[PDB]
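Engineer: Take this structure, written in structure tokens, and hold onto it; I'll ask about it next.
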Amino acid sequence: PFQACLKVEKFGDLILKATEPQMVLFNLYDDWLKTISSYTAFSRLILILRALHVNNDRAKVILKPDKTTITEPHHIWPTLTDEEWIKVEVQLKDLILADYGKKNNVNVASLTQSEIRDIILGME
Amino acid sequence: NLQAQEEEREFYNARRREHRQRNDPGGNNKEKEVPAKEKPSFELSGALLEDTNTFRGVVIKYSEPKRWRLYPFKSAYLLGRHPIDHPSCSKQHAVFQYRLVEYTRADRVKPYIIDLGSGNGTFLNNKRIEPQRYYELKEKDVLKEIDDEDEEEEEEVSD
Amino acid sequence: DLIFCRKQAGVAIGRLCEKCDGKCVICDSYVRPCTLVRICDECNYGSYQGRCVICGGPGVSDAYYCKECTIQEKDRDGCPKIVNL
Amino acid sequence: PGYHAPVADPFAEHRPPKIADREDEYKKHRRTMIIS
Amino acid sequence: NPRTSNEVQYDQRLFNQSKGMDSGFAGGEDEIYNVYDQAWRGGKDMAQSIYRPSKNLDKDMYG
Amino acid sequence: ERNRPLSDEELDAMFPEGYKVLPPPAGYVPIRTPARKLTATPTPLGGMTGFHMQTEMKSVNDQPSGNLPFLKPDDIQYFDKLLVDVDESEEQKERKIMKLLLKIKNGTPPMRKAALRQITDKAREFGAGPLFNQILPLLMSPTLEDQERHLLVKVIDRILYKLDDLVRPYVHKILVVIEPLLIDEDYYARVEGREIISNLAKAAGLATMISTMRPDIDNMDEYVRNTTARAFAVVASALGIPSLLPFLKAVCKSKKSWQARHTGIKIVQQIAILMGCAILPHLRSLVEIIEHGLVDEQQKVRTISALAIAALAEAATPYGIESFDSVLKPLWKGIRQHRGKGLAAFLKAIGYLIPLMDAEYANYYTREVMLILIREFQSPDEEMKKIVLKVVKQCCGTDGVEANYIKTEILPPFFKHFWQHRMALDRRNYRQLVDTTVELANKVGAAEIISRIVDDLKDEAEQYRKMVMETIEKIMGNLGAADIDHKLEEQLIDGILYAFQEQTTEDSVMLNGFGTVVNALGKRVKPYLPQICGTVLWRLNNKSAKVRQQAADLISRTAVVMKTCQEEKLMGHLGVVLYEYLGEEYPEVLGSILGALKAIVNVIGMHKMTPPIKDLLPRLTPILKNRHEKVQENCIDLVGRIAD
Amino acid sequence: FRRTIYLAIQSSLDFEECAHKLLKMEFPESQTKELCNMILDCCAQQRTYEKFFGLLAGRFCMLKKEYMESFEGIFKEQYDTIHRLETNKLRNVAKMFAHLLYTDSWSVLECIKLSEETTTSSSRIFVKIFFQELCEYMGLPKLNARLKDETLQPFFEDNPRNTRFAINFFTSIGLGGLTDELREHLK
Amino acid sequence: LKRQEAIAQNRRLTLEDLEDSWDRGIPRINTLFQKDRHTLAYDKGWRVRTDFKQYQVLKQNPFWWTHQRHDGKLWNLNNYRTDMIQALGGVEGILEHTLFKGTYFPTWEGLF
Amino acid sequence: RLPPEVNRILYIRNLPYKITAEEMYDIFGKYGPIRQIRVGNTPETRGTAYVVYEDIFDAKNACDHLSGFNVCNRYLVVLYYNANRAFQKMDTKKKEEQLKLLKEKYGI
Amino acid sequence: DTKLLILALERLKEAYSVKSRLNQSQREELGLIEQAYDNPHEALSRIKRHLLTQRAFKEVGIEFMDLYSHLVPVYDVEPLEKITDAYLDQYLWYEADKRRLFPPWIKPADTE
Amino acid sequence: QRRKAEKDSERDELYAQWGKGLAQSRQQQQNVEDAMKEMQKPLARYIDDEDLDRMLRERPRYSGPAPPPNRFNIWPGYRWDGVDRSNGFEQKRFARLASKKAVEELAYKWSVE
Amino acid sequence: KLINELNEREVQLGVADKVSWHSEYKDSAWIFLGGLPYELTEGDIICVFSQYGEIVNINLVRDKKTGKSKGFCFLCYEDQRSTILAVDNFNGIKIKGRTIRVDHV
Ligand SMILES: [Zn+2]
Ligand SMILES: [Zn+2]
Ligand SMILES: [Zn+2]
């Protein structure tokens, strides 16, 4: 879901405000690579994008739970700790799976681990 | 259309509540949160028995001005008729619960007298106080409302 | 403290657990399993179905008598399911 | 110090690891039984 | 009858956190290590299991 | 209560022999009388204590002689007589020498042994009187240990193998302490207690026991009544039912008060539990006793009565149906009109009865019970749920019941109300639930039950997962996996792996569960292997001591399945991979590893071993030093298989 | 740049060495705001007050005229976060500015105000400490001087009410020996 | 002061009002809340016994001056490790010197 | 707020053979009125005594403060005395007269 | 008493805390101290019995720890007398501090 | 029969909404407000106004004494008796959970050796 | 009485929260207090059980004719966590000599 990445306020605003064709850079991992591996940060990324793609604002509820949670200007996503990251990850997996099963009328406690991994990661 | 239902309800205290929560009978005047004995408050004052503050009692039989005994107050004491009441009194006018004397903490360890609403009352310096409020006592003050067979005085230990 | 019940021997097959599995009951020996154990359902019933004849665990096998106790004909007495006293 | 004294059993930890009381309030009437 | 005590004293959540007595840390042996109080990462720190699935909480809180 | 004032005869009642009452003055006595008034008065008066600095004989007693192993600070009260060293001047010397008890209680194990024998052979000498006089206080001690208790129980046994006619005066004086052993949390304590009361009753006379134990029947406290009932159970096992019958049959008809009849009926019950299968001959007379309590005006008597019928029938497993005969018609009637616990009790009785009836009469009667059984699923009472549970087992596990009727009426409410996280956390409810569900599977078939409970393998809590897991285990154990379709089988294998991947404790249930599932599926499992064994290797690392042993054992039990389907690469894997762990320093792991190797040897043969034996065996040889157990076990086993 | 600063500072004993290490590197100057912003944040964020991180900020000022300016700015930048910062780090700050201001890296204060109108209970504590430290050095007499020549107003006035808040508040701090003249003014 | 305010409020103090100073002070205030605190209240002269342990025991104690049970832990080096890894170039750069890519582990986040 | 095992009776030991009941009554008389006190006059029990008070909490404050308390050169052994044990030396009887009295006087 | 005995026993256990296979005498010491945990009142009575009676003890081993400058004496006692003496020490310091024996100017002090 | 069947039925609304947990329902309500925040505040960071005042401050209810801590931190009602009546499982449950936290750390200390 | 032993198997085994059997319900405030003393009344039990919450409405079962309590009450709080707290806490309590029982509904 690289498309939903432009649902973020910053990107869409930037593009809509842009007066000339121009190349811009960003780091979607922020400072994550300090505490984690690349690929794992990649999984966290896919979780975030997909989750923004399904319920949108509700994923923003997960990502902006407490007003005491802040995001720094250098970074795309709020500053969180590893415990906090595992929790919000579980919540995002919950968003994606719940809505998929709600569309396909499937009891989503009955899906497999392979099925869940597929659904989250992409097309099965 | 006199009494629609014969029972209805209450929303009221139960005798076993107040009973079990205070028993010597059940008593009144549960100590407030402040109450603390006077000796340990003389320990936080850093005072050995020489310079410590101890309240001694003095008795005078109201008809004849001395000691039947002398009484230390050193957190509270139950002044009553005699068995339940700790500070028993032979006075026949005292209700089964007459009054209480509680040392409390304000700003300091200070003595306090509180009437329980004894039917006759109680006189302070031959001047009564109304029921249901803590009234600080100062040294040399006197206790006996009008039924008074006795007198009492308070003294701090000094000299 | 521990002795035989010696109730009449029925048609029910004996059941030994993991521990007791190989032992011939009376001779306490592992040698020459030949004949088969019988105890009364009075001794073997219910929670005792497939119970050990000894310790009280689930029977994983069936006890076989030795040839020693065979010729001395001890296997024909009362049901040799040990009862604690 | 008096403040740390205001801040003022392990044998009863290890010793209680030996045996136990084990029992309820219903059973303790045992203690009230006089001999015959 | 309230249950009252002089002063207030202290709560509970903390009033029993750290071990007891225990004593320092060996005579002062070299072999001990023990310099750091917490582990490096949250891999084993963060949870007993990194992954558990379910929608139980999901389809319950969902509505 | 215990603070009630006392009298001088009552005062002379407590303390033992040889003490004097003193007045010092009449005046100090008047101080003691004013003391009450002065406990208030002189506490409110001048007082204090101080000390002066001055320079400074110290007597004391442990138990000296030669050795005398140590005395706890309390036990002094008992053993004080031993402390004084006055010696060598009759009975007082027998009590004095009887402190060998102290050697039994506290000391080294050898002192306890030798002491125990020495007091055994002195039984006939000292007599039961002095012993029990010096024992029963100890076994009555409030501070008593576990071990010390058990040991005093031992000495009571060993001395009661000898003394026979002697104990007659002390029988009650014994039982009062011993009856609390019958009701206890410890099991071994209970079997001991039953044993020593057996030895006592058989040791004493019948009339001794009977005439002894009457006044405890009407005793105010129900505790003594209950434990006394179990006592009569034990003594009745000793001296047989028919000898004691007329006593009972006299008791249950006592017209004084109900409490008695309640006791006697409870006695009938505990006889039912204890004697069990052996009740059979006198079943008729027993029933004829108990029947008159079902109609009694008091409630308890009715409840405990019908309960006792239950216990009977449960030990009556099928026989003697007509002996219960006259009991039925009231019971069924009561089934209509009752609210509360008594109802459930009746359901318990009837429940154990139904397997004993004829499938025709029990057809009708059963079909009547099913209604109330349905309606009553929902009660919050856990006693209720136990009863109605076991009931559903017996009623619906009847050969004369139709599947479809259960499938419709029962299963949906059954899995609704009964399968919840209140149940599984409890023990008995756990087991009984397992059994009942197993039997429902035994009738309606497999795919139904399993198919409904599979989704719960993935539930959060352990104990619940453990429950459904062992349930699936027993089910697929009995019915066989043949009934299972395809998709539900995918949910199966995934469920079992998933549940197996999170193990908080080490236990067999998950493992035996998996093994039974696979061995039952046969070669329908083949498409699932690579997922299995992938999990098996990755788990085969993880964090060591917890899961290595478990994944290893998983291999061990999955060997044959990994063989017959002819996946040889997998045997290469397990062969050399497991071969590599033989250097593991943790014994509890290594043992499981060797076990896995063993199981792999029993499937693939000698000359086909991917780790050729030339490699393997000498690599095994040095391990024999390994001390800790499991290693030695599995190791020696494998050296045995290959060496043979 | 932000990471290099930290490593250079965590490496060096003394406060002297970090500046030498830092200047030596010859990192770009304009950043000479944020760098110093780095030092103020890096230790203040650091758990407890330490003498080192406060000295460093100051020297870095005497060496170049701008560095001083860079600091005074950063002190301003506090207003926004006077409320916001949590109530430990105020314990590092109050003193930590105390040590720039006792040693002359005072009138920059004046910007700070006493009002129930707008002062953050945060800010309340912040300034509170700041005096209970700086006092402990100058000893409340030299402080008498520095104030008496200061002309600090938003602190020291109109607003007899705010003179109760002021003077009272310095009875609360406890110093309240530089509140005299204002007491007279009340009268 | 936190004790006095708690007294006047009659409400006892929680953890949070002490979260500020939790690790601070020479007695290391948190040491009041040690579970075994009773026992330690009856220990005296510990500091000198540590001085004379050098004679009773062969090994040489550098920490002789203090004891964590009475005085708490007077330092926390947890930062030093993080800053150390940062100065070396982060986790990955360090691993580039190792066999790690040999072990074929997916990640280092689970290295134990 | 009391342990159940403690009773109004206290066994007291480490007494001299000369000791006077005057000292006994005086000392022990602090905590409450004496129900009574016994003292072993017999060869083994000499040096031991039993104290009984009108109230238990009396004895509780006693063993509290009197724990290991001193007399002469000695630190007395202060324990809460047991129950039951040797009792039946006396009997249960003589209830009939008193119960007949309470059934007579108050009529209940 | 239990408090004191516990403290002293922990102190003794602290020398061996790293615990390699040690040796025979040390083994006796661990087993005997371990014994003291299970049956404390026994140990206390035995100790007080020693303190009231025995005036003759066994021989103490001696060895020198080498600081490369000045050697440090090191003494070795049989475990029994070590537990006895240890409790004696915790007790002495406890009573001492309670009674304010040592004036403040003696400062290898617990406070600081 | 309209008003009567709406007495019983609108009582099904009343006691239905009351049944669960009136306290629980309001907390759920707050989340609904949160959705409103999302529509205007798609990805809020820092100084944006709600955060501003947010960090710009840092129906009888029971008065007397204090209410012992409750895992869920709920002040007792208006007229509450003012006395602790409990099995103490909260504290011990409260204390034990805390003890484990100490246990995880002293578990670790083990690992380096 | 069985409750407290279920909470001990729940704490001993390390159940860790949401799998708790108070999550059995999630739908229900009303609690069941049985084995209550007959002298008790509305205002009383309200005053004791408003400790752990705010009780909205309680119907105590009192026999219709005689107009005295049958000995138990169904209560309703404003908050569920008050119910979880109350069942898990206030149970096994002494009142007037008799130990009350509580549980969900
Ligand atoms: Zn048999
Ligand atoms: Zn066996
Ligand atoms: Zn044989």
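Going by Swiss-Prot, the residues shown for chain C are 7-91, listed in order.
Here the Cβ of each residue, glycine as well, is placed from N, Cα and C on the backbone.
Annotations per Swiss-Prot:
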BINDING   C:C11, C:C46, C:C49, C:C85  Zn(2+) 1 binding site
BINDING   C:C23, C:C26, C:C58, C:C61  Zn(2+) 2 binding site
BINDING   C:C30, C:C33, C:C72, C:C75  Zn(2+) 3 binding site
MUTAGEN   C:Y36 to C  No apparent effect on cell growth, localization of SF3B1 protein or formation of nuclear speckles. Alters the structure of the presumed branchpoint (BP) adenosine binding pocket within the splicing factor SF3B complex which may lead to decreased binding affinity and thus affect pre-mRNA splicing
MUTAGEN   C:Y36 to E, S or A  Alters the structure of the presumed branchpoint (BP) adenosine binding pocket within the splicing factor SF3B complex which may lead to decreased binding affinity and thus affect pre-mRNA splicing
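Where in this structure would I find these features, and how exposed are they?
Structural biologist: Reduced to three states, the DSSP call for C:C11 (Zn(2+) 1 binding site) is coil.
If you take the C-beta of C:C58 (Zn(2+) 2 binding site) and look for same-chain residues 6 or more apart in sequence within under 8 angstroms, you find C:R21, C:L22, C:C23, C:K25, C:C26, C:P64, C:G65. Classification of C:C58 (Zn(2+) 2 binding site) by DSSP places it in coil, neither helical nor stranded.
Over all protein chains present, the Cβ of C:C33 (Zn(2+) 3 binding site) has 17 other Cβ atoms lying within 10 Å.
In the three-state DSSP classification, C:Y36 (mutagenesis position) falls within coil.
The local packing around C:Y36 (mutagenesis position), expressed as other Cβ atoms within 10 Å of its Cβ over all shown chains, amounts to 12.
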Engineer: Fewest other Cβ atoms within 10 Å: which of the binding-site residues C:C11, C:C75 wins that one? Let me know.
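Structural biologist: Ranked by other Cβ atoms within 10 Å, the binding-site residues C:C11, C:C75 bottom out at C:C11.
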Engineer: Over all shown protein chains, what is the count of other CB atoms within 10 A of the CB belonging to C:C61 (Zn(2+) 2 binding site)?
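Structural biologist: That number is 12.
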Engineer: Apart from C:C30, C:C33, C:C72, C:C75, which residues in this chain have a Cβ no more than 8 Å from the mean position of the Cβ atoms of those residues at the Zn(2+) 3 site?
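Structural biologist: Apart from C:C30, C:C33, C:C72, C:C75, the close residues are C:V31, C:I32, C:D34, C:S35, C:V37, C:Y71, C:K73, C:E74, C:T76, C:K80.
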Engineer: By the DSSP assignment reduced to helix, strand and coil, which category contains C:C75 (Zn(2+) 3 binding site)?
Structural biologist: helix
Engineer: So of all those binding-site residues, C:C11, C:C46, C:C61, C:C72, C:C75, which one's Cα sits nearest to C:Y36 (mutagenesis position)?
Structural biologist: C:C72
Engineer: Specify the nearest of the binding-site residues C:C30, C:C33, C:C61, C:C75 to C:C11 (Zn(2+) 1 binding site), where nearness means the distance between Cα atoms.
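Structural biologist: In terms of Cα distance, C:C11 (Zn(2+) 1 binding site) lies closest to C:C61.
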Engineer: Among the binding-site residues C:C23, C:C26, C:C30, C:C46, which residue has the largest number of other Cβ atoms within 10 Å of its own Cβ?
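Structural biologist: Comparing the binding-site residues C:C23, C:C26, C:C30, C:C46, the most crowded Cβ belongs to C:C30.
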Engineer: In Å, rounded, how far does the Cα of C:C72 (Zn(2+) 3 binding site) sit from the Cα of C:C61 (Zn(2+) 2 binding site)?
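Structural biologist: Cα of C:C72 (Zn(2+) 3 binding site) to Cα of C:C61 (Zn(2+) 2 binding site) measures 20 Å after rounding.
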Engineer: Please work out which residue of C:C49, C:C72, C:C85 has the most C-beta neighbours within 10 angstroms of its C-beta, and give that one of the binding-site residues.
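Structural biologist: Answer by Cβ density within 10 Å: C:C49.
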Engineer: From the centroid of the CB atoms of C:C23, C:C26, C:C58, C:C61, the recorded Zn(2+) 2 site, which same-chain residues not already listed sit within 8 A by their CB, in sequence order?
Structural biologist: C:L22, C:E24, C:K25, C:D27, C:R57, C:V59, C:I60, C:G62, C:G63, C:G65
Engineer: Between C:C30 (Zn(2+) 3 binding site) and C:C49 (Zn(2+) 1 binding site), find the distance joining the two CA atoms and give it rounded to the nearest Å.
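Structural biologist: Given the Cα positions, C:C30 (Zn(2+) 3 binding site) is 18 Å from C:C49 (Zn(2+) 1 binding site).
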Engineer: Starting from the Cβ centroid of C:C11, C:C46, C:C49, C:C85, which together make up the recorded Zn(2+) 1 site, report each further residue of the same chain whose Cβ lies within 8 Å of that point, ordered by sequence.
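Structural biologist: Residues close to the Zn(2+) 1 site, other than C:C11, C:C46, C:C49, C:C85: C:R12, C:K13, C:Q14, C:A15, C:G16, C:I45, C:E48, C:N50, C:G84, C:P86, C:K87.
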Engineer: Considering only the binding-site residues C:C11, C:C23, C:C30, C:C61, C:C72, C:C75, which possess a Cβ situated under 6 angstroms from at least one atom of ligand 3?
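Structural biologist: From C:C11, C:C23, C:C30, C:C61, C:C72, C:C75, counting a Cβ under 6 Å from ligand 3 as near, the near ones are C:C30, C:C72, C:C75.
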Engineer: If you measure C:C61 (Zn(2+) 2 binding site) to C:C33 (Zn(2+) 3 binding site) at Cα, how many Å is it?
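Structural biologist: Pair distance, Cα basis, whole Å: 17 Å.
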Engineer: Reported as an integer number of Å, what is the Cα distance between C:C33 (Zn(2+) 3 binding site) and C:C85 (Zn(2+) 1 binding site)?
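Structural biologist: With the alpha carbons as reference points, the distance is 15 Å.
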